[PDB]
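S.K.: Please see the structure below; I have some questions.
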Amino acid sequence: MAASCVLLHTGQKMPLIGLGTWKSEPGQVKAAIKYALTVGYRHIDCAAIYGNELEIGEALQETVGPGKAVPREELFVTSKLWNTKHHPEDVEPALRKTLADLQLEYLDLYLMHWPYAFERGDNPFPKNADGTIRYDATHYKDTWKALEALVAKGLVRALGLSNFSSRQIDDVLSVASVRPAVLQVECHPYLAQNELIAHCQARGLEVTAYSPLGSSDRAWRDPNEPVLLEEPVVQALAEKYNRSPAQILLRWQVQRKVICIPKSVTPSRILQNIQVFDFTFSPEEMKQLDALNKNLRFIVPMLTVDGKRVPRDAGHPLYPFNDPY
Ligand SMILES: NC(=O)c1ccc[n+]([C@@H]2O[C@H](COP(=O)([O-])OP(=O)(O)OC[C@H]3O[C@@H](n4cnc5c(N)ncnc54)[C@H](OP(=O)(O)O)[C@@H]3O)[C@@H](O)[C@H]2O)c1
Ligand SMILES: COc1ccc(/C=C2\SC(=O)N(CC(=O)O)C2=O)cc1OCC(=O)O
């Protein structure tokens, strides 16, 4: 293991650096997984919705397990339950499909991808006549209880939440027999999540930062919005430390003890992204980076409806991002 860890409340050690796999396509992801594991990654972040678990599974079967290059117990694998699978009856089949594709016997962590549900079925984006999303009203508290049964079946070691707000977290905690262990949200110097991180610390949830590098090749970017990797302060620190802008972004987080899952398919970047535990920022440098916070969220679900590109879910009563945190 190249990265250091944090201790989850379950007793699990979670490496502070994991490999993100969103947009890592079938035909490239297998190579990315194998390279990452070889250079010391022991944490992979996956999701059914990314459309690549089948291929990730082939890589893990080659590389991980008895008689292979990496012992299964040394590997931390996260997946996520997609929006169409919030019904208590659909939770186990969804997980078992993910286990099958990944060719694993268990996950180390399984997250509820969003608090709100989509219509049950085999369309991951079910749509109305008008082309807007068709929702299902299963409450996330009922989904949570069904996720708990999976821990009892030995299928998942830990559970957590993705894109939940502080109120929704507290709502889950009021009924949780198995406590969420991790919250995964967008986090980087433009969206520091300071209040939500503090909230999680108080309740025993470790935080994972998704899009820790500003997701710079995300679809339909605003040309007027800044590029986090081009941030002058970041470029300045990169110079000073003889490191890449990406390493500065990741160091800032792991110095805060925030787990980061940067995605890359480029072997050199994969390697450099885990090499963030051999330098330290001064208190003044941390302060420079903390000053960049500006409530700039890059990852907002979007849709094409009637010729215009619109927020997918922003109007939903259960949308997480409306509260202050
Ligand atoms: N829970 C959720 O709703 C959710 C949502 C979004 C993301 N996530 C997770 O978080 C992971 C990471 O977030 P993300 O994929 O949105 O974006 P990201 O990790 O912030 O950035 C990925 C982009 O940065 C590039 N990159 C990687 N390393 C670099 C480096 N060292 N220097 C310069 N560029 C570099 C990648 O290019 P190359 O790959 O071409 O090298 C890719 O274009 C995802 O893969 C996914 O696992 C979860
Ligand atoms: C593969 O399915 C997905 C499709 C779209 C998204 C969300 C996106 S994609 C994208 O370019 N952006 C940014 C934006 O719309 O400004 C988003 O907010 C997220 C998806 O997966 C959920 C995830 O990233 O974990």
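Easy rule for this one: first residue shown is 1, then count along the chain.
When the header is checked for method, it gives X-ray crystallography, 2.0 Å.
Each residue, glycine too, has its Cβ placed from N, Cα and C.
Annotations per Swiss-Prot:
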- 11-22, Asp45, 162-163, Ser211, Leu213, 215-216, 263-266, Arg269, 272-273: NADP(+) binding site (BINDING)
- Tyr50 to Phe: Abolished aldo-keto reductase activity (MUTAGEN)
- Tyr50: active site, proton donor (ACT_SITE)
S.K.: If I take the alpha carbons of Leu19 (NADP(+) binding site) and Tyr50 (mutagenesis position), what is the distance between them in whole Å?
M.R.: 14
S.K.: Have a look around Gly11 (NADP(+) binding site) and count the other CB atoms within 10 A of its CB, chains all included.
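M.R.: Excluding its own Cβ, the number within 10 Å is 9.
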S.K.: Enumerate in sequence order the recorded positions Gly11, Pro15, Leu19, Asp45, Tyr50, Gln272 whose Cβ-atom distance to ligand 1 is under 6 angstroms.
M.R.: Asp45, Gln272
S.K.: What does DSSP assign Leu19 (NADP(+) binding site), in three states?
M.R.: strand
S.K.: Please report the number of other Cβ atoms within 10 Å of the Cβ of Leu19 (NADP(+) binding site).
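M.R.: I count 27 other Cβ atoms within 10 Å of it.
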S.K.: Sort out the sequence-distant neighbours of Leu213 (NADP(+) binding site) for me: same chain, 6+ apart, CB within less than 8 Å of its CB, listed by position.
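M.R.: The answer is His188, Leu228, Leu229, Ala246, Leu249, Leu250, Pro262, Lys263.
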S.K.: List the same-chain residues at least 6 positions away in sequence whose Cβ sits under 8 Å from the Cβ of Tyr50 (mutagenesis position), in sequence order, or say none.
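M.R.: Within the chain, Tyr50 (mutagenesis position) has Cβ neighbours under 8 Å at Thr21, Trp22, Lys23, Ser24.
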S.K.: Return one of helix, strand or coil for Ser264 (NADP(+) binding site), based on DSSP.
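M.R.: For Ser264 (NADP(+) binding site) - judged by DSSP and reduced to three states - the answer is coil.
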S.K.: Is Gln272 (NADP(+) binding site) helix, strand or coil when read with DSSP?
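M.R.: The three-state answer is helix.
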